[PDB]
Every structure is written in C-alpha cells, then in structure tokens.
Amino acid sequence: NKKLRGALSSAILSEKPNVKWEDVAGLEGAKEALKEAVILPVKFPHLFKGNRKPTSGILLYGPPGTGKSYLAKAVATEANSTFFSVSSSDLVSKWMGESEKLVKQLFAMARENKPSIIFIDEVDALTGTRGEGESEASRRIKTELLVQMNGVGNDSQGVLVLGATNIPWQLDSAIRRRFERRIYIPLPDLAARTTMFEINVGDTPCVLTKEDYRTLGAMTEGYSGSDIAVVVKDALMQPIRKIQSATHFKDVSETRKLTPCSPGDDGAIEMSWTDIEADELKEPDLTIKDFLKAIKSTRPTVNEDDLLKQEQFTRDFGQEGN
Amino acid sequence: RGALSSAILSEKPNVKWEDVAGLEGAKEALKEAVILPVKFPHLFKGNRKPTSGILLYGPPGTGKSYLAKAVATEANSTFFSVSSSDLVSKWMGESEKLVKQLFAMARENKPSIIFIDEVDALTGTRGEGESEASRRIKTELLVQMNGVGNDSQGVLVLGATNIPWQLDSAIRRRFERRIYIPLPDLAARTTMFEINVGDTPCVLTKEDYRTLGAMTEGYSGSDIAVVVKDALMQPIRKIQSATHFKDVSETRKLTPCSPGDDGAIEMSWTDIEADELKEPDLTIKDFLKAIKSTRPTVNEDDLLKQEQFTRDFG
Amino acid sequence: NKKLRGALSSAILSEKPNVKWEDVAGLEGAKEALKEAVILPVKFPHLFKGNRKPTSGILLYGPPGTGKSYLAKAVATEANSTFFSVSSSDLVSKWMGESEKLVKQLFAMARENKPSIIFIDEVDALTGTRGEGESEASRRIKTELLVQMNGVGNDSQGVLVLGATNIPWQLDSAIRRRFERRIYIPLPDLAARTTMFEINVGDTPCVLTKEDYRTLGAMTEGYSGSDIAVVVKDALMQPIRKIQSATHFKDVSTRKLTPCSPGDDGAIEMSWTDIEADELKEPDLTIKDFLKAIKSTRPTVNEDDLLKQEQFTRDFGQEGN
Amino acid sequence: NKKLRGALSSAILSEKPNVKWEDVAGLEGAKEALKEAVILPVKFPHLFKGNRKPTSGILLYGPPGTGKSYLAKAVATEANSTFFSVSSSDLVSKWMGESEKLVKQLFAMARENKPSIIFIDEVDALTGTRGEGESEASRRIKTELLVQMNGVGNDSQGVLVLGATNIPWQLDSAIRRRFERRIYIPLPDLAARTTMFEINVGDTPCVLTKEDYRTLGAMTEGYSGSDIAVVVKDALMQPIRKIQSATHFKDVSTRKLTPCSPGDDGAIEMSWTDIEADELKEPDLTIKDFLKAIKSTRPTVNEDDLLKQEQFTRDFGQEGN
Amino acid sequence: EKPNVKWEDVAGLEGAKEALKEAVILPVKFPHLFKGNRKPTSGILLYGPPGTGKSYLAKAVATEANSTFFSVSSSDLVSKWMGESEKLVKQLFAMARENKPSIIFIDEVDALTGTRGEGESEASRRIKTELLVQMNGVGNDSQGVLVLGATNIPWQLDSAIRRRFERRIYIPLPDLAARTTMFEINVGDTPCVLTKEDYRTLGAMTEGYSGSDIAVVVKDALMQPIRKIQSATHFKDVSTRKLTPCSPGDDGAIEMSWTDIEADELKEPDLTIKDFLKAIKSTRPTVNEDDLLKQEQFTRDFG
Amino acid sequence: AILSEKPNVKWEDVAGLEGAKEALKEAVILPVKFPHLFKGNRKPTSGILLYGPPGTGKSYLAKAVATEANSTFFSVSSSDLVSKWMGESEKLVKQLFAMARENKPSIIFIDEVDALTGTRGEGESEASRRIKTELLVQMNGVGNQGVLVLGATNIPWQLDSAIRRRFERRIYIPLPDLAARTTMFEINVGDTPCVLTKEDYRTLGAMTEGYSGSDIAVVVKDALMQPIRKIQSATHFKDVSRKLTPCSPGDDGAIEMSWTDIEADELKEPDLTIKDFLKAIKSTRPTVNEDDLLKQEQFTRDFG
Ligand SMILES: Nc1ncnc2c1ncn2[C@@H]1O[C@H](COP(=O)(O)OP(=O)(O)O)[C@@H](O)[C@H]1O
Ligand SMILES: Nc1ncnc2c1ncn2[C@@H]1O[C@H](COP(=O)(O)OP(=O)(O)O)[C@@H](O)[C@H]1O
Ligand SMILES: Nc1ncnc2c1ncn2[C@@H]1O[C@H](COP(=O)(O)OP(=O)(O)O)[C@@H](O)[C@H]1O
Ligand SMILES: Nc1ncnc2c1ncn2[C@@H]1O[C@H](COP(=O)(O)OP(=O)(O)O)[C@@H](O)[C@H]1O
Ligand SMILES: Nc1ncnc2c1ncn2[C@@H]1O[C@H](COP(=O)(O)OP(=O)(O)O)[C@@H](O)[C@H]1O
Ligand code: BEF
Ligand code: BEF
Ligand code: BEF
Ligand SMILES: [Mg+2]
Ligand SMILES: [Mg+2]
Ligand SMILES: [Mg+2]
Ligand SMILES: [Mg+2]
C-alpha cells in the first residue's frame, strides 16, 4: 500500500522550469482562463464561497507544436501548488487491479495535497472512446478516471485536471463532458509571431529593429512556435558557420578581437579559427539576412487539413483561445 | 474483509428531492422503491413484490449520479457506492470473495442499497476478454442478483450507464426496471437555472429565466451548471477590469463604473482590503455571453443510439 | 527497474565500426549538420550558452540504399559518446504496460550517460500517424515517445534522436514536429559516384586511372551506393572466375602463376586445383571487368518513389545535397 | 532466452538430404553463383581478405516448380555448413512483440555458428512492400528483417540469406536492395529436359536411347521440372497398371512370370494376389508409355505470368540460364 | 477415428476407386515393388459437384488401408490469433510423420485459402505458404504420408497448390447403375416390395440428382408410411386386432386414434412406388448449370 | 449451467397451443407409448425445433412434453453457453448429452438455438467452431434410442442452416387466444384480493389481442400494485369501515392532506378493480411484431 505512493512520488516534479507569463507570446484568453483557474483560488479565497466554485478541468487542444506544454510549464512555474505530471507509463501496471489502484492513489494524493494540479499530457492515449479498444485496460481505466473525476463519493474540490492533446475528436464523450473548458490553442498571428521572435532572440547583440521583427513576422506566414524557435536557433548558429567557413580575419578595435571579413583588407591575416584561443572572439552580429536564410531553409510542419479538423472541433464543442 | 471500509460513504451529500430538476417518473419510481417498503411494509408480500432492480441510462451528464446522490441523501439507509476498483484483486478467488463478502455485508446491514456506477466496466460481453476477472465475476453477480426469493427484504441494486447497448444481456434481463433519463425540457431548464443561481442576488425575472431556457436548446445539466459558473465568474472579471472605481453608500463599498462619471476615483483593485468591494449585479448579458461561449457537449449520434436502445428495450 | 536495465544493457554498441567522414561521398549538408550537432557541443561547450542551443533531433530520409545507416555509422565512430542503437524489438514487450517503461528507462539511461546519441533505425514502424493502428500498444508507445522527447518534466538536454526511414510520409505529424531538421538523402551525383568508386576499389592493385573512374561514374546513371558496392564486389570477384577458367597457365617472373591465352611461352597446361596457396598472382583490374559488372547488375530504385521523396522534401523538408 | 532457443532449435536440419549438383539440370549461372558463394569462403578463406567480400544474400525467383527448393536442397547437401530452414510458422508468434525477438534470436544463433545459411522460403509471404497490409505484423517483421540483415550494430559476416519466391514484383524496394543477386530461374530448354529425363529414368530397365530422350525432350516443350517428374512417375506406374489390369499370364524361361495377350504359349489365367513374391517380372519400358503420360498430364504454367517474370528480369534481374 | 465403410459401399466412380486403391494399397501390401525410383503418389485432389461421395470415398480409403487417419476440415485450420493457424498445420504434419504411414484428409481446400487476391493477404499468404512448405519443403521429408484433398470448387485454387496435388481426379455426376445401386444401399433392410425394374425406372426418373438427394428421398419414402400411420383416421380391422388405416367409410371403418391401439399388433403398411413418385415430384434438383461447364473446363485443361 | 428436472406440467397446464401440442405429442408421445411400432428402419423423431415469437412459454410446453413422455427434462440456454460459460462450453454440451444418455427416457432442451448457431463464416474460433461443431456431433448421437432434442428459437430465420437441418420436425408456437389470455389473467392474479367477475376476466382477455403470456404477466404485475400506489400517494383521503383511503376532491368525509399526514397501518390501500387493469393494458404495449404470424406461418408452410 506504501509502494504505490513510493512509485507515484516520482510524478511530482520539483525542478520548476522557469517559464513565466511574459515568456508565452499570445494566447491571452487561455492565459486568462488559467489565471482565473489557479491564481485566484489561492490569492483571493474570499470570493469562491457559497454557490461559486472554481474550474475543475481544462482541455487544451490544437495543432502539434502550438504551446500547450509551454502553458503547462508556465502553470507549473507560477502556480505555487503541487503539480502532478503523469502519463500512460505511470498508470498502467503489469498486474491486475494495480492499474486502477494507481489512479485511485494518485487522486487520493491529489486530494490530500490540495490545492494540487494534475496534468495529463496526451489524454487521447488513455481515453479511446471505449468502443473497440482493449477491454480490461480501456474500460477499467476510463471508468476509474470518470469516478475519480466526479463520481459520487469522492468530492473532487480544489484539484485541477489539465489535459493537452493533439487529437480532441478521439476523446470519449464522458471525458469531454468532464472537461468543462475546451480551449483551442491556434497557430500564432502576426503580433504573436513578432513577440515570439523578440523573446527567442533575447539579449544577443544584433542590428535588428522592430520593423525588422515586423517584416520577419510578416514573412513567417503559417509557421508554428517550434518552427519560430528552430529558425531562431538556425539564425543564431549562422555566425558559427560564418566563423567556420571563412578565412582572412581582421582585428577590429582589446587583446586581438579578430573578425572574419572579405579576403583582402587592412590586416587580412590568413589563418584558421581553430588556432584562435578563446576570449579573443568577435563573432559577426545577426542581421536580417541570416533570419531570411533560416526562413528559406526551414519549412512549416503543420498541414492545412488538421487545421480543418480543429476548426470543425471548435465549431462543434470548442471555445476560442485568441 | 476489512478492505471494504471505503465502499460505504458516511458523508451524506445534501442533495434533496427538490434539487433534482425534472425527471418526475424516475424520481417517483426511486421514491416508491426506496420509501414504500420502509413506509408500509405490509403492502409488499407475496405477489405484489417490490422492485429489486433499477437501471438508469441516457446521454452522459443528465442526472444519474445526481439521482443516486439524492437517494443516498433522502433514503435513510446504508449506501454501498462501490465500483470495479474494489472488486478485482491481484490474486485468484479473491475477486469472487470480494463480491461474496460485499453481498454478505449488504444482507447483514439490511435495509441497504447497492449503487454500481458504470456497470459496463463489469460487463465486457465476454467476447475474448479476461476469463477469471470477467466471466466468473459476471456469473457471481448473476447468482447474487438472484435475490428475488432470497433478498425480498433488504438490498436493492442500482445502475448508471452512459452507453447501455454495450451491456450483457443476462444482467440487462435481470435489471427489471430500466428508466431512460432524457435531456431536460423547458420547465426543468428554468428550475435548474433557479436552483443553480440560488441565493445569489440578481435582477433576472421569470421571463428572463424562460428566455434563458428557450436559448438553451439542447443543453444538458452540466452545461447549465458551467454556464451558471461562467455567469458567476463574470463580475470578478469586471472587477479585474479595474478602471474608475466609485464608492456606493456602508464603510466605503466601492464599485467600478463607466470611464467618466461623478466621483470616478481612478485607482487599482488590489490595493483595497477585503469585505468592502460592492460587486456588480448579474444582468442577462453575461448569461448570454456564457451561452455564446459554452457549447453543448452532446452530439446527434448518441441521441439516435439512445432512441434505438429505448425503442429496442423500452 | 533493474530487469529493464538488464534487458536494455545489450543496446549500447561497444564495437565502434571504423567508418570515417571521408568514407562517405557527397551529402555535404547532412555532413555539416551532423558535424555541428555531434562534434560542437562536446568539443566547444562554451559557445552553446544562453540563447544558443544544439539540435535535439535529426531525421534522415530518402530512397532505400543511399547512406543513412552509413552516416549513422560515421556518427557512431566519430561521436565519442554512448551511442544508443535501438529498434522495434528492444522497446516492444509482451506484458501489459511494460513497453512504455522500457522507453522511459532507455531515455533515463541516455540522460544518465549524457552526452549520448539515440539512433532509432526505421522510425516508420513505431509511429504510424495513430489513425487506425492497434490501439493500446501503438498509441501508448507513440505518446510515450512524444512525452520522452521534449515533454514537460523531462528536459532532454544533451541527447540526440537520429532517425532513418525510407517512407517518411507515414510519420506522425507530432513526431515530424519533434524531428526539427528533415534532411533528404538523395541519389548521388557524378563526383560522389567517382569518390565511391575510388573508396570501394581503394588499395587494390589495378591499372584504373582518373579518366576510367570518370567514365565509370558517368556510366552508372541512376545507380545507388549499394549498387556501386555490389558492382565493385563483382569486379573484384571476376579475377577469381578467371583463375577458375585458367587453362594454359604461364609462370611470369618464386613461381607466381598467371593465366593467358591457350598456347603461349611457357604454357603449362594444368588446372588451379593442384596449385597450392601463397604463390598465386591474380590478374589486374581493367575497365572491361567493371563494364561487365555494370552490364550485369541493374539499379534498384525506380522513378516514382523518387517523385514521392521529392514531394515530401518540397512539402516539409530541406535538401541535404 | 531458453524458450526462444528451444523453439528455434527445430529449424536447424541435420538429416542432410542427398541431392548433388549433378541432380539439377541447366541453370549454369545460378549454379556458378551459388557454388562460389557457398564453397569458396568455406574452402579458400584467404582469397577474400579485406577489399573483397563474398555475397551476402541471393534471391532465386521464377515460375513455380522450376527447381528453386531443389537448388536449395543441393546447397544444403554440399554446403558443409549450418543450414537454417525457416518459414512463416516458426517466426510469427501470437504474443505482442514476439516475432521480432524470434528473428533476432534466429540471426544471433546463425552468427554464433559461422558460416551459416538461412533459407527463408517464400519471402513474399513475409514481405508485402509496407503499403496496405497488417500494421503490426507487416511493419514490425519487415523492420526487424531490414535492421537484422545489415543494420548498424550487427556486422553480419559469414551468413547468407537464401530466398525463393514466385511473385518477386510484390516485394519491398528495401528488401530487393537487401538481396544482392536476383537470379532468374527460367523454364528449361531442350538440353535440360533431356538431362532431367536421363536423371529421372534412374537405373530401371528400359530400351530408350539418346535419340529417344532427345525426341522426348523435343515433345515436352512448354513444360517444367515437376511436369517431367510426374510424367516419369506416370510412365513408371504404367507397367504396374499393365500388371494389375491383366488376366492372362505367362511364365517365361525360378518362375519369372509376366503378363501376355489372351492366347499365347502357356496362357495361364490367374491373379497377382495369387502371384507370390520374388517371382513377378514387370513389362519393359518403351516410348509409348512416356508418350501416353505426356498426353495424359497437362502443363500448369500459364503465359502471362511468364511475361511478368520477364519484365521483372529485364528491370532488376540477372540471368541463370 | 475409424469408420466402417468398405470398397463395395460406394456406387460408381471406377477411375477414382482404382486410383485410390492402387495408390494406398500397392505400397502397404507389396513392399517389394516400390524400390529405387518407384515412389507412391503423394497427393490426390478429389473435386467436382458437392455431395457426390467424396468424404464417403475418403472414409472407404480410411477403412481399407489399415493405417492412421486424420480427417480435419477447413474450419479446424482457421484461427483468429495472429500466426496460430499455421502451427496447427505444422503439428498436424508432425503427428502425421510420427505415425507413418498416414493419410491426411483436408476438406474444402478452396475455403482454407482465399487465393491471396482480395481477402486477408497476411493470413492467406501465411496459410498457403505454410501448407506448401509442409507439403514438400526442404527438411520435411514427407515419405509415406499421403495428402488426400477434397473440394467442391477447384477453379478457385492456387497454381502452386494444384502443382502440389499430383492426381487431380474428377468426381462426375452419377450414372444409371450408380443411381440404382445407391437406391439399393439406401433402402436398407426395411420390409419392401420393390423390384429391380422398379429401381431401374426410379433411377431413370431421378437423372440429374445427387447422392445426398437420393439419401433424403429414401429417408422421405421411409418416413412416409409412419407419417401416414399417424396422420390418418377411420382405421380398419383386417383379418387379433390387426388395424390398418383406410378411407373414411369402408367395410368396418373403426374411427379411433393410435393411442388405444395395442403394441405389436398395428399393421404397418408396406412402402410402394407412389411414395417414391411423391418424393421425386416434391424434391427438386439443387445444382446449377454453369458449374458443370466450369467442371468441363477444369477437366479440359487439367485432365 | 445445466438444469435437470422431472417436471410436473400436464398438457392442460399449458394455455392453448392445442394444434402444436397434438402434432408434437403424436411425434414424441406415440413413440414412447407404443415403442414396438418402431422396430427396424422406422425410427422416432429425435430433433424438434419449436419456433415462434417470444413470450409463448416454449419452455413450459417443452416441460409438458417431458411430463407426458415421463422423461427427465435437461435444459440449457445457448445465450449463456455463448457468453457466460465461454470456453467450458464444449465440455458443457458434452456433459449435457452425456447426462441425457445416462437418464433415458429423457429430453434435452436448448433455448435460443439462434444465439448459438450463426452460419460460421465470420464467428470467432472457440465459441463459433467449438460450440456449433460439438452440438452437431452430438445430434449425430441418435445413431451411436432414448433421447430427444427440442430446440427453441424466436428468430428461426437467424438459425444456422446446419443446425436447422438437424431438427427434422419443426413446430410453430403461435401467439395466445381469448380463452388462454383469460386463463392467464386469472392465474397471474391468483389469490390476490380483487373484485373482478368472470365477465371482467373475459373482458381483459378480449382486450389484449396480440399480447403474450409474458406481456400479460407484466400487465398484471403492474395492475396489482395500483391500490398500494393509491394509498402511498393521495392529495385528499377519507375514513371508511379508522382507515383513510384516497378519494377525489370533496368526497363524503373527504379530508385532504397527504399520505405523510396519516398514521401507519390506518392507511387504506385501494381495492382491486377490473377497470384498473385496463389502465395497465394501455401502459404495456405487446412485445411481438405482427409480421410474426406470417414469418412463423411461412415456416409452418415450409418445414411444418
Ligand atoms: N506560444 C508559444 N510561446 C512561446 N514559446 C513557444 C510557443 N509555442 C512554442 N514555443 C516554443 O517552442 C517549443 C514547443 O512548444 P511546446 O510547449 O513543446 O508545445 P507542445 O505542447 O506541442 O509539446 C516550446 O517549448 C517553446 O520553446
Ligand atoms: N436534474 C438535475 N438537477 C440539478 N442539476 C443537475 C441535474 N442533472 C444534471 N445536473 C447538473 O449536471 C451535473 C451532472 O450530474 P452528476 O451527478 O455530476 O453526473 P452524472 O449525471 O453524469 O451522473 C450535476 O452535478 C449538476 O451540476
Ligand atoms: N553516400 C555513401 N557514401 C559512401 N559509401 C556509401 C554511400 N551510400 C552507400 N555506400 C556504401 O554502400 C553501403 C550501403 O549503405 P548503407 O549504410 O547500408 O545504407 P542504408 O542506410 O540503406 O542501410 C554502405 O555500407 C557503403 O559501403
Ligand atoms: N532442374 C531440375 N532438376 C531436377 N529436378 C527438378 C528441376 N526442376 C524441378 N525439379 C523437380 O520439380 C520439383 C519442384 O521443386 P521446387 O523447387 O520445390 O519447386 P518450387 O520451389 O517452385 O515449388 C522438385 O521436386 C524437383 O525434383
Ligand atoms: N457415390 C456415392 N456412393 C455411395 N454413397 C454416396 C455417394 N454419393 C453420396 N453418397 C452418400 O451421401 C451422403 C452425403 O455425402 P457427402 O459425404 O456429404 O458428400 P461430400 O463428400 O461431397 O461432402 C453420404 O453419407 C454418402 O453415404
Ligand atoms: F506537439 Be504539441 F503537444 F501540440
Ligand atoms: F452521465 Be454521467 F457522466 F454519469
Ligand atoms: F536506405 Be537504407 F536501405 F536504410
Ligand atoms: Mg505538448
Ligand atoms: Mg454519473
Ligand atoms: Mg539504413
Ligand atoms: Mg519452393
């Protein structure tokens, strides 16, 4: 009975990934819903008294790579509560009955450590609409999930069941009834893309301006957040390729701060960068040409049919996440 | 053994018969089946036998577990709210011993009532499933549901199921009373809004509740509850939109108003202490915004499958 | 935990197949990307700090038999890291809920032995777009890979997930999102074919020149690397066939026997069975044996699979030279 | 561990069926290729040192009943090495993730006994081009085969994957790349037909000569080796039919009795049940029984699958002749 | 598993009878013959229209050979699990070679596979190829084990399976003497007044039927007297109370039921020609006409 | 899983079905009554299929045959065999035939032969081939006297043709008639206190054309609870004979309040009426579709 809690104690993370609300570019409706879900019942407990109850479940859905796990990291950072990060490897067991006793002990620990947050990434693996799947695991896990979510003699009060999935239409109808907040996280718009570029570039010394970031956001038409992250990564790795595949360096302005340039200048010394020791390194600064080359190299991942499926799911049972 | 100390609840959740909006036939059937053998014990003897099996079904989120909570509140009897988690073990034979001792304790604690939520977790139709944990448990439940001569006085089995066509036909025939819980009508919608608002101050009238129930076309009970929750949370969002606060009348009860007024004290909202914030009142516009936000959680395929099931086994 | 680690301890290869970067011909973009993402964070760790992070996953796709596993062998040789080479037999198990703990313990061992490189050959078998596959094991192993790659409470820093598949359009969209660099490995051009011929012939005694290698590389149009390897193997096997059909031997220059035309100076007419070892002299390689091997062995890949690979490249990939 | 080896120990054959290389008619190129690839690394291992490596997989395709399994029996006879005869029932299992472990254990058992031969009969039943078949079985078994043949951390040196199929155009492109030599086994010609007649007549008493066998081989054009074997068996059973369907008998010259016409020298009428042992003499063979068997049994090969086999040969095939 | 049907109980099918007789009797009775190149037949396909005594002839060979028999069917070698419908065939051939010499009877070989055209490709290919490897293979050495296959549709088989089956014997429609002999063995030991000319006219009338059709019309003509005993009134005491049914109203037509009739005294009426005429006028032929053309074509290119 | 009993159901205990009983009785009872009639190649029926819409008590009729043949009744449900028992089912079908052999004269009753035999083209291996392959072998057990198999089906159209063919004799069990429905009402109320006359019973009979015994049973169970129903829930009440029974507004001595207001055991439950059942008839529709008379009669025409 204690080995179950010892196995489930590895699902409570204590690393606290530093993702703040200013790190998330856009998604103001989802951020406001998560704020009124977690920040308010701990900061202002004198408002949720009587017939006013907080939210008891939020389903984040959308295209792959839009920021659902990033909002989960931001909630785990700024929640100041117990965060349960479970998956299909922490609930399914080899024996018989342990696959439901683990879920019962997980919800018992979540109710014992209230206020607590249960984050189940990829809820479509556990809830497979119980029509054709494996009888034992599917039926028992889904029914125990329903009973531990509301049930009769459980009274789940103060816990939050976060869920992030890419396939929202393959959920069970009872699970979709349990998740009382269907929040659609879409692909980012122009202002969100420009703020995401401003966040991902950071304190790197570059000649880019706000008009340059605006033209970059206008260029990335249909990109996702991971695609913006990898074109920022490619544009940041571009000065390393510039300092690798070039010769005829030149000391600019400091203990020989030498920089690659055109062959033939005021001191175009023909040597290699491997002989250059550290801290006499003046790499070329970022321009718009490196980000244009990163845009030309890296291609968008999300197609234009899954967007139609997510749009049909929003018009069927979904809200908007701005 | 002693592991069944969590199947019975001692909380008694305060859900009375007036809280259950609508469902008059199911309410009166559960009422007679839980009251009349305790009210008039001479009425049930021999031929005129009471109901020993009650099954509830319909769309998901219509009031099955709510009716079970109402029975557990206004029954005055031992409630056995147990599911498939406390019936299956790692060993062999203990999965039958659990059901045997469960029915033994339920017969020893007469008058009792056993409520099995999601009974399809025990009825996998034994196609190619787990033998020792499916078929033997199903036959044990079939021979322990043979209390038409054994448990004439005492226990009563219940059932709540969202998907009732995937159910074993033997236990379906053993459940003699199968009541279909439908989507609520307009009067049930209006009294459900009246119950869910409750003692919260508002300006909503009976005509406002009637047009709210007319706007909710095809909504369910949980959808009505989360619409009421969103309408309750909307004045907190209006306070969070803090601009040009204004004091009303005791001991500095502030209230935000339109930008540009008489006495528009432009300040924040977190600088003020508690118990002096006169919150705005519930209009109909926040309710209409919650209606436009919240979507119905049920589809048309489940409704036609429920219609097929009730026309096949009404 | 310890049983799964004892089962997964036979996945770290300690063989180190000696394939260097000069052995691979062509594929300059794939070479440069693998070179930075393998060599640079373990050689110069002071550069990758702050906003600069290395590549966390590289996918190699193309027609069958182009050099994806050869590039993986070169990475495993020149990586100086704990090279994890898994497939669909080390992860899938018989019991219930034991295939996910295998992947979790694999990624835990990769994080415990960082810097590490995970090479999953034929990723198309594990990931099948989770549309109509076998529900429990398929969807759970896909969601377990998706959680263990980046996830929330994992923070995979230092590991690398290499992929090598022949059919990349059957990959899941989230898995294609995880593989942040799709590198297309195409059919080789004339300089790469000439370099592969010079590498595969190598130190063999032959009279072949640069013009002969250029004509061979111009002749093998549409061929692949395995086809070049087997025509070099057939051209090397042909002197043993000439030794088999070697009537009228001729000892030219400790009695090194050499076949010739029937009837010559010193035409000792015998067979090669009675001739003992450590004195044989094989005939030299000419361009005629290689032309015979080219006329004997056909190419493997056709011209519609290349169209599908180019379609996937222009839709969701980059050109890897 | 013990279960997989106990299940795969039955795949090794030790009976050694005696079929020599002279028992196969024709197929000179296939005979030469199989002869070198099974004999030369076993007999003379000093010829393949470094740059020259033997063949690592041979596909024997063609029409059904052409001598593919007979050629595999000849290789298993004069191989002098370990022979693995696997099929679909020995690799495919009922449990989840058990067939891939069986293929891995099969190749690991074959690598411990180098040199070894793995004769996967009917590779078309285990390779279905990964297009539309069963997801788990198809993708996982084909992926385990593609990884286990060469792979990265395998180093398959000293093995040979012999494959015999009838529909080679329904194979995967990666599997066709894996099989190096795709040798065509075409229909036999006149010389192979006469050689099959000369080896199928055996040592039975007959009056047939070389020109008789040449005329028979000219008459059986459009047939195959199984058809030649069944007309030889039918012509061998025709004198037993003449024994059984006869009433008038005759003792010629310890009672070497033979049937006769009704009315002869000593036309004794009795039965073969009354005929005891060591006294029965069969009638002699002639061209009439062979012509009757040829006119009695019809061929089995059609004329469009031969065109498809010729198309696959012209696309990606060698010549066995 | 041993039936009790000898050679004489099968009517007609002379070529199939002599072929099976030599192929399963010649090695087991004369071991001094099959030496050297003389090998027995290792496969026989018995096709044709259904109901024409194929399993009856298989039981005749199972009786008269005095050897071990295996009488599995198509549904026995088809499972729902993945890769379990081939280990059954492997264990079948293993237990056949364990008790050599043996006879293997496989029914509905057209329904065992699906000629890998449109059905389940994985299961079809694995079943077919495992059947072929268990038939000849490489290290399977099937000597003395006879594969006796029977089917109703031969043209939906595979080229490799029809190559593995050596002698493709056709079971045709029965003839006049076969129909009369089938009537004579189907009527049994019941008290009858039927003659050989009556059997000849019956067999001339039932041209185009099958053996199962002849069996069920003999069963109908045998059940019709005990049907007319029960479904009749106004019985007649002929000649210690021998009662016989007649028309209502006769020379002493006693109207009663069969409940008050004493045991071992009720006169059962003998069956006549009109019962068989009613049976043949009631029963219709079952076979089609294009299947005979398909059998003609199959014999025409695989005679 | 296998029931066994020496039942005591006479022909007269089975309402109606006189036409079906006479043919079935002559087929089975005549053989048993006068066995000397069946020497040689004349052999009694040993398979009989009973088919017709549900709610006709095909089971009850089957027990009557057993009672009248003076045989042990052995019985099994095919639905249970196929689902509940699952694998042990082969063993069960065996043991069943084995018991019956050991206990001649005896009768095997297989109920819902349609829930077992399903044409074997798409069924699962163990239940399909094993369950449907063992029954057939056993019904060939006539050849290896003394036992009879009676199959029961509601949906004969859905009955495996192979199984179908083992049931030489087929007998249609039709829906009930006026006299029988009248008897069913009487039996179903039996001793219960009520004021129904002989004529009321006939009325109830006449008013339930197309109902089955089952239907009538459900309707009667409903009606008998009406006086309890009235006593439990009444707006106003009234003293009689002190016992307060429910009465309409402003009845003689009509005091309105609620059942809750009234003392326990002094509450008067309403008396039983013929009219009240009429209520119950309206709220229970018949079970059996009207196309059944033809579908069953098609079978009587074809295999009767
Ligand atoms: N909306 C966003 N705002 C900020 N960063 C983002 C956003 N979307 C993606 N990213 C960046 O790209 C990564 C991919 O997003 P992630 O949280 O992994 O999405 P997912 O839930 O699909 O797994 C993030 O970790 C972050 O670095
Ligand atoms: N008849 C009803 N009266 C009041 N609220 C109801 C009713 N039916 C549904 N609801 C609302 O919807 C919820 C659904 O009922 P609940 O017992 O939680 O689950 P379920 O109906 O799925 O068993 C209730 O908790 C309540 O908030
Ligand atoms: N690009 C290449 N550069 C050098 N050698 C190559 C190349 N492509 C193929 N080869 C040669 O052909 C063989 C086939 O490549 P391999 O790694 O097996 O490819 P795959 O990934 O398809 O399994 C290599 O082992 C090598 O000998
Ligand atoms: N060239 C040949 N020499 C000798 N026998 C042959 C030859 N070709 C075919 N046969 C005979 O034909 C039969 C078919 O052999 P096999 O290779 O098993 O055909 P397949 O593999 O196509 O089914 C063998 O029994 C063999 O004796
Ligand atoms: N030619 C025949 N000779 C003797 N009996 C026959 C003949 N044809 C059919 N029968 C009888 O008909 C019955 C049914 O035949 P069956 O074995 O079902 O045919 P098949 O073998 O084609 O399935 C058998 O019991 C058999 O006795
Ligand atoms: F890939 Be993410 F979880 F949408
Ligand atoms: F209808 Be509820 F979800 F039980
Ligand atoms: F491209 Be290879 F065959 F993996
Ligand atoms: Mg995510
Ligand atoms: Mg509920
Ligand atoms: Mg590769
Ligand atoms: Mg073969």
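We number chain C the way Swiss-Prot does; in order, the residues shown are 112-364, 370-437.
How was it done? The header gives electron microscopy, 4.4 Å.
Note: Cβ is positioned from N, Cα and C throughout, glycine not excepted.
Residues or ranges marked as ATP binding site in Swiss-Prot: C:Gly173, C:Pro174, C:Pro175, C:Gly176, C:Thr177, C:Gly178, C:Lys179, C:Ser180. All chains included, 25 other C-beta atoms sit within 10 angstroms of the C-beta of C:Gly178 (ATP binding site). According to its DSSP assignment, C:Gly178 (ATP binding site) is coil.
In Swiss-Prot, a published mutagenesis experiment is listed as C:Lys179 to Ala, annotated No ATP hydrolysis. Missorting of vacuolar proteins. Around C:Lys179 (mutagenesis position), the same-chain residues at least 6 positions away in sequence with a Cβ under 8 Å from its Cβ are C:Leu171, C:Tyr172, C:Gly173, C:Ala275, C:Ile296.
Swiss-Prot documents C:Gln216 to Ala as a published mutagenesis change and attaches the note Abolishes oligomerization. Taking the Cβ of C:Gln216 (mutagenesis position) as centre and 10 Å as the limit, one finds 19 other Cβ atoms among all the protein chains shown.
The C-beta environment of C:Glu233 (mutagenesis position), restricted to residues of the same chain at least 6 apart in sequence and closer than 8 Å, consists of C:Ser198, C:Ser199, C:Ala275, C:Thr276, C:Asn277. One mutagenesis experiment catalogued in Swiss-Prot, C:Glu233 to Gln, is accompanied by this note: Defective in ATP hydrolysis. Missorting of vacuolar proteins.
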Revision key, fill the gap. argmin Cα dist to C:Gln216 (mutagenesis position) over the binding-site residues C:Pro175, C:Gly176, C:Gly178, C:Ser180 returns C:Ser180
Review point. Can you list which of the recorded positions C:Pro175, C:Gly176, C:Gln216 have their Cβ under 6 Å from some atom of ligand 8?
Key: C:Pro175, C:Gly176
Check your understanding: Which of C:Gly173, C:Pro174, C:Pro175, C:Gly176 (the binding-site residues) has the most other Cβ atoms within 10 Å?
Key -> C:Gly173
Revision key, fill the gap. Per DSSP (helix/strand/coil reduction), C:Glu233 (mutagenesis position) sits in coil
**Study point:** ATP site, defined by C:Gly173, C:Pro174, C:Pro175, C:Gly176, C:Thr177, C:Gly178, C:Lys179, C:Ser180: further same-chain residues with Cβ within 8 Å of the Cβ centre
**Key:** C:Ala275, C:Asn277, C:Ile296, C:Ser335, C:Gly336
Check your understanding: Across all protein chains in the structure, which of the binding-site residues C:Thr177, C:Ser180 has the highest Cβ count within 10 Å?
Key -> C:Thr177
Revision key, fill the gap. Those recorded positions in C:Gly173, C:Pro175, C:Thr177, C:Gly178, C:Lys179, C:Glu233 passing the chain D Cβ proximity test, under 8 Å, are C:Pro175, C:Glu233
